[PDB]
Amino acid sequence: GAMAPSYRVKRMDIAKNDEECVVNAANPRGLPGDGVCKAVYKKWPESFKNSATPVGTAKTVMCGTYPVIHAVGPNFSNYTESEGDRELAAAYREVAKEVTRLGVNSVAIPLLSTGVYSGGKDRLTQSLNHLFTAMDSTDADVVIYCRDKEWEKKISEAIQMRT
Ligand SMILES: CNC(=O)c1cccc2cc[nH]c12
Ligand SMILES: [Cl-]
Ligand SMILES: [Cl-]
Ligand SMILES: [Cl-]
């Protein structure tokens with residue numbers, strides 16, 4: 001475990017992370033996809049061997065010895081707000097199981113269902129709070145990765161409001 005488990009946020013490409021494993025915002029079919037998923041495909045393409053997994057689950061595939069945790073959030077274009085909320089919470093609970101099983105001391109993680117799968121709604125708070133519910137009982141250092149400058153400030157605020 002980490003000596004003093006922490007949350008941090010960085011505004012940069014998750015393919016450049018400084019952590020012991022990465023969470024992909026995957027699609028259910030193991031396709032290269034777009035956004036985060038395509039960045040992860042360019043950096044760790046070997047990790048897409050038999051990475052297909054259902055919505056609300058996570059599947060780990062090693063790229064060398066580097067673990068890529070493929071976490072499949074719901075596409076809110078297709079799910080009701082109610083069912084999508086349940087599947088988004090479930091994906092993050094499966095990420096916490098995988099991070100624990102792997103024995104890593106740090107993990108890089110994007111906010112699931114906040115981009116192309118957001119159904120055109122701002123889900124920063126919803127996705128981050130499900131991230132915290134899952135990861136708070138883990139002892140890995142968690143480093144959240146984002147792109148937007150306003151999102152960086154809001155995620156940083158949310159982390160510090162708990163400390
Ligand atoms: C944390 N987010 C990202 O890393 C990300 C998001 C969207 C597109 C690209 C391309 C490279 N990285 C991306
Ligand atoms: Cl960057
Ligand atoms: Cl997304
Ligand atoms: Cl962002």
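Residue numbering: from 1, along the chain as shown.
This entry, so its header tells us, was determined using X-ray crystallography, 1.3 Å.
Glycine is no exception: its Cβ is also placed from the backbone N, Cα and C atoms.
Quoted from Swiss-Prot, the note on mutagenesis experiment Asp13 to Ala (Swiss-Prot position 1343) is: Partial loss of ADP-ribose 1'' phosphate phosphatase activity. Annotated ADP-D-ribose binding site per Swiss-Prot: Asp13, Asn27, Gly35, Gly115, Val116, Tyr117, in sequence order. Per Swiss-Prot, mutagenesis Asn27 to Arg or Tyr (Swiss-Prot position 1357) is noted as: Almost complete loss of mono-ADP-ribosylhydrolase activity. Mutagenesis annotation in Swiss-Prot: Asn27 to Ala (Swiss-Prot position 1357), described as Partial loss of mono-ADP-ribosylhydrolase activity; complete loss of ADP-ribose 1'' phosphate phosphatase activity; the structure shown retains the original residue. Here Swiss-Prot describes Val36 to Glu or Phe (Swiss-Prot position 1366) as a published mutagenesis experiment; the accompanying note says: Almost complete loss of mono-ADP-ribosylhydrolase activity. Record note (Swiss-Prot) on the mutagenesis of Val36 to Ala (Swiss-Prot position 1366): Partial loss of mono-ADP-ribosylhydrolase activity. For the mutagenesis of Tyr117 to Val or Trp (Swiss-Prot position 1447), Swiss-Prot gives this note: Almost complete loss of mono-ADP-ribosylhydrolase activity. The structure shown keeps the original residue.
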Between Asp13 (mutagenesis position) and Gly35 (ADP-D-ribose binding site), what is the CA-CA distance rounded to a whole number of Å?
10
Where the criterion is a Cβ under 6 Å from an atom of ligand 2, which of the recorded positions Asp13, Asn27, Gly35, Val36, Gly115, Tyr117 meet it?
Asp13
Where's the emptiest Cβ shell within 10 Å among the recorded positions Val36, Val116?
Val116
I'd like to verify something. Among the recorded positions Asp13, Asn27, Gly115, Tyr117, which ones have a C-beta closer than 6 angstroms to some atom of ligand 3?
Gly115, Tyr117
Far apart in sequence but close in space: which same-chain residues, 6 or more away, have a Cβ under 8 Å from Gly35 (ADP-D-ribose binding site)?
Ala25, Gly115, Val116
Under 6 Å from ligand 1 by Cβ, which recorded positions from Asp13, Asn27, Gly35, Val36?
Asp13, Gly35, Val36
Using C-alpha atoms only, work out the spacing between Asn27 (mutagenesis position) and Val36 (mutagenesis position) and round it to an integer in Å.
11
Can you tell me the CA-to-CA distance separating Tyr117 (mutagenesis position) and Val36 (mutagenesis position), as a whole number of Å?
12
